[PDB]
Amino acid sequence: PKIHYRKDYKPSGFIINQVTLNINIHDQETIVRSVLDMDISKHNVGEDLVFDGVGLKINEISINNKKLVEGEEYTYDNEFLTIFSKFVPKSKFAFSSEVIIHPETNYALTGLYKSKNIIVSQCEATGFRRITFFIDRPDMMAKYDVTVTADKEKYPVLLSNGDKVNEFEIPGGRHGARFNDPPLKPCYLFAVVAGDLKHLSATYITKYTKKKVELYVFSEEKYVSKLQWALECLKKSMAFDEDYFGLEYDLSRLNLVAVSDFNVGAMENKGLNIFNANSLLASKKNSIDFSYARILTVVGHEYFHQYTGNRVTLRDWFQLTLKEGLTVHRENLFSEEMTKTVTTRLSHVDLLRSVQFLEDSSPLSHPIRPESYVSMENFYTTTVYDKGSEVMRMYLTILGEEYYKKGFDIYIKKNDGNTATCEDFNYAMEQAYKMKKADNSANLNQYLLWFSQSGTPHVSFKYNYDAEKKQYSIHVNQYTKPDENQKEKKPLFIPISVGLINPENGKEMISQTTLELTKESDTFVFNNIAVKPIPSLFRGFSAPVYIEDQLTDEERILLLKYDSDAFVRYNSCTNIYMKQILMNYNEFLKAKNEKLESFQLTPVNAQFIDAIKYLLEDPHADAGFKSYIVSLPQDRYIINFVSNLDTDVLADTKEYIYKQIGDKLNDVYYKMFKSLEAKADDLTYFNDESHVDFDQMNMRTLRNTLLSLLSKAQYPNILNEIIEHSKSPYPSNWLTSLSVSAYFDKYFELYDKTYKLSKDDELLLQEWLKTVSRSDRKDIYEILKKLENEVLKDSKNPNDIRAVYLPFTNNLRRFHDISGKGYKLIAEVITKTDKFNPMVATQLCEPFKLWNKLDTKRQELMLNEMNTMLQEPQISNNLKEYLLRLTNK
Ligand SMILES: N=C(N)Nc1ccc([C@H](N)P(=O)(O)O)cc1
Ligand SMILES: [Mg+2]
Ligand SMILES: [Mg+2]
Ligand SMILES: [Mg+2]
Ligand SMILES: [Zn+2]
């Protein structure tokens, strides 16, 4: 397969100025006619004209209204149409074509496809060439004039980008609509939608120009009543870009459309954003709480792309992080401001340090701006998105809000209407950096290493205090492990937001301070420090690094109780748990290895248990924060710290630690589970579709976490509570009743009850499937076979397949069964899925990403399954390339 390299970028020898499309959708086929008005560019050197075009059936192709002849004037190999240069004109010309495509059998969900009874396109990154011929790359900017025709009873609602300029009847029960979109765009932002769609709508008035913007949100008829929160989120999103960034929407209308079958969350097609139904629709009756934050976040993210992706555009796909990392940063600032809860930022850190750090230490490690790719569809990674977002957020930390805003506005003013690279962004931030430092010789050149260098830096600390001098020193070191991308890793620009806490009264000892670490090591000295402080390091999680605080557990406890920063408190708790986990893991491992008849375990620190009870008992402390402190760090975070991890020894370690704490605190857990009920489950606003209270949902999260702890512990008579909880009107509660009942004989009675409640709402049924998949059941393999036979069957909906299998892969004991039967099961599912949807088959490989981190038996079992998948004669290019990179072949 062809490898694309960042350093090889060159502009095309052609220009496409205008696209005129006619898309005629019929029962068994869709015919696409396309006229491209083209030119020869200044870069042209007499080359063949080569269009992308994948899976197209050519009826005919032409230049200037004359037909071309296959074999003599052109070849087409199902991937590239080559028109030999001797037949390509040398000034402005028309290329035209008519192709047939088949959205009804398009189960890969890229190009034009049918989702249930809606026809819908997905073009990013390489899907437009599955619809018609094009030079399908984001620097090819063009105007679009698009006509769609279809059966009017089946497809009454026709949408594409721009203004609808004509609507017309067609003989035989058909109708048409023409949409003209004069501003230039790249072809991956084209979209079309056709269906029997119902809508909610509102008018928004922009803050500064006072323009009326019409907002439409669309779904199939059955679910139209689940669109209201999405419309509220869109208003919120427009207001935030106005208030924080001073940015207004430029167009007269914005449409949001929900479809049932979608590979990711959503897509920012200009004026026509299309969503996975699970990221657009919710109701209080038929959705779990998580849906509310998810919709806010995905509606926000697609709205923010209108600037950071749609108006300031990418030169080439190696710059992907400049739109995705920046948009995720904008999305996260917006979510933090709308939810007003500390757990929003904590949940982003949790995601990065579990999933993205695992990627960054795997054979798939890459910088946020990679140097090569083979498959663009595999380039949309947690590294590019979430580490890209932390790199974009570090500019804000370094500059502060006023200078960050000036720099951002510099980037937008200078690049609005044009393509940009990561350097242009760094340049704009630098201008703000010169202004902040008040010195024009200050620069951010070393900052670009965050774009090019792969791997997670490690940052470690030592301290010194002189009581006589009142002088405190923080000695800092940074290191990044060599890997396959850089042999020698250079020191990064690491901003370290710090506080100094007086351990006597818990008070701040210094003003806001951000250390700028720019060297492999540095020593930071503070004078007039009256007492020996406890340092509060990386406040807000100020750089995407492994933090090694070298504090004692006494100091960590003091921070957990007394520090002002939520992330440092949570990270202090995390570090206490990690020290505990690694000690017990090694005691368990030594006993298993030496086949000991008896041995000792190091108990959980008593004063840490006391600090947890102190926080839980505090009526003014935050319930979301409380849920984080009672939960051990995620398995995928823990794995970064253990070689050859034996998943059974880790399961025993976790069991021991949870039982140690619960043995002290279960009575406290019970008492809180009961006292939280009135506020957590309050129904006052259940029928108010727009009233969303993130604090209340965090109270539910806490009650559901405590109930899970009390159920695993078999706390006296807890089943009574479980059964009562199953009667709750909130799906978060009654699905929780299902999974915690796994430890009782009531499990299948609640399985049937909750199925009945879920089965008539497509999305709620998917949440039920996830709840079943994740259930802590000894007969989990037999339960999966049951879901396959009774519910999933041969669904090709990626939301159904993912719901059934992915949560199960997190079952530490059972997915990792030493027979290799869990790895065998998931590899069968990947191979089956790959026949119709390579992109989702690749997603389903995720459990394998850590294969070379496990114990040698399990490494070998996983590698066997991956090699079996690689040997399938019918493997997709996309699955193949990924598994080749993952197995270091
Ligand atoms: N992940 C893919 N292969 N395709 C794909 C689909 C949608 C998008 C959108 N820009 P997103 O960042 O998911 O909002 C980006 C890429
Ligand atoms: Mg085809
Ligand atoms: Mg406002
Ligand atoms: Mg379905
Ligand atoms: Zn995006």
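Note that chain A is numbered according to Swiss-Prot, with residues 196-1084 shown in order.
How was it done? The header gives X-ray crystallography, 1.9 Å.
Cβ coordinates are placed from backbone N, Cα and C, and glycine is handled just like the others.
Annotation for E497 (active site, proton acceptor): same-chain Cβ neighbours under 8 Å, separated by at least 6 residues, are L451, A461, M462, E463, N468, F470. Annotation note: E497 (active site, proton acceptor) sits in a helical segment as assigned by DSSP. Marked as active site, proton acceptor by Swiss-Prot on the basis of similarity to another entry: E497.
What Swiss-Prot records for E319, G460, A461, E463 is peptide binding site. The secondary structure of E463 (peptide binding site), as reduced to three states from DSSP, is coil rather than helix or strand. Cβ neighbour count for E463 (peptide binding site) (all protein chains, 10 Å cutoff from its Cβ): 23.
Swiss-Prot lists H496, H500, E519 with the feature Zn(2+) binding site. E519 (Zn(2+) binding site) counts 25 other C-beta atoms within 10 Å of its own C-beta, drawing on all protein chains shown.
Mutagenesis annotation in Swiss-Prot: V459 to P, described as Severely affects substrate specificity. No effect on Zn(2+) binding; the structure shown retains the original residue.
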Whole-number Å distance between the CA of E519 (Zn(2+) binding site) and the CA of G460 (peptide binding site)?
13
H496 (Zn(2+) binding site) versus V459 (mutagenesis position) - Cα distance in angstrom:
13
Among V459, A461, all listed as recorded positions, which has the most CB atoms within 10 Å of its CB?
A461
For the C-alpha pair, I'd like the distance in angstrom between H496 (Zn(2+) binding site) and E319 (peptide binding site), rounded off.
15
Could you check the binding-site residues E319, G460 and say which one's CB has the most other CB atoms within 10 Å?
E319
Name the secondary structure element type, per DSSP in three states, that contains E519 (Zn(2+) binding site).
helix
Return the members of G460, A461, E519 (the binding-site residues) with CB less than 6 angstroms from at least one atom of ligand 5, or none.
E519
